[PDB]
Amino acid sequence: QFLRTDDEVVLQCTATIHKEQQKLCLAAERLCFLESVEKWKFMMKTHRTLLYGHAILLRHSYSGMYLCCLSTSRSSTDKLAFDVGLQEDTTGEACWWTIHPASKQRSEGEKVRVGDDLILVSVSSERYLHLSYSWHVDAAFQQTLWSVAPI
């Protein structure tokens, strides 16, 4: 089963809480946060299979808004990371993310499988969608690995 646009997914990263790893889910309601309204769909325009190096939108299902890298750096105590949040507007590059493999055992232009560990690169700011500690998401120079499950 490959990953496709319009398929409702949960977007997860591993966090190391009490020296204990668990899978956390991206959520939102105007910035983004983590939990475990966690439902997302990949899109290519305002159910095609996604390829690595494809730029995509992440549409939040409850709200209908998109995950966009912001200007501001207010959620972070690293001032080189940008805030990530929901935006209704989708002209410009800020709501766009390119998908990359975690592993060398996956190539650019290849089909993105479910259960593939993913790296998500902001088109406008060239930063990664990034897990930060509470736990939040920002856009930073350090990579975080994301995986997608069906929901």
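The residue numbers of chain A are those assigned by Swiss-Prot, with the residues present covering 12-40, 45-51, 95-104, 110-196, 200-217 sequentially.
So this one's X-ray crystallography, 2.3 Å, going by the header.
Cβ atoms here come from the backbone N, Cα and C positions, even for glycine.
Feature list (source: Swiss-Prot):
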type    : residues      : note
DOMAIN  : 110-165       : domain 'MIR 1'
MUTAGEN : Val186 to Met : No change to global protein fold or protein stability. Alters local protein folding
When DSSP states are folded down to helix, strand and coil, where does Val186 (mutagenesis position) land?
coil
List the residues of the same chain that sit at least 6 positions away from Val186 (mutagenesis position) in sequence and have their Cβ under 8 Å from its Cβ, in sequence order, or write 'none'.
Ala118, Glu156, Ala157, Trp159, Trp160, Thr161
Could you tell me how far apart, in whole Å, the Cα atoms of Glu40 and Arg45 are, given that 4 residues between them are missing from the model?
7
What does the DSSP secondary structure composition of the domain 'MIR 1' (110-165) look like, as residue counts for helix, strand and coil?
0 helix, 24 strand, 32 coil
Where the chain breaks for 3 residues between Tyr196 and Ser200, how wide is that break in Å, taking the Cα atoms?
5
Can you grab the distance between C-alpha atoms at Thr104 and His110 for me, in Å and as a whole number, given the 5 missing residues?
14
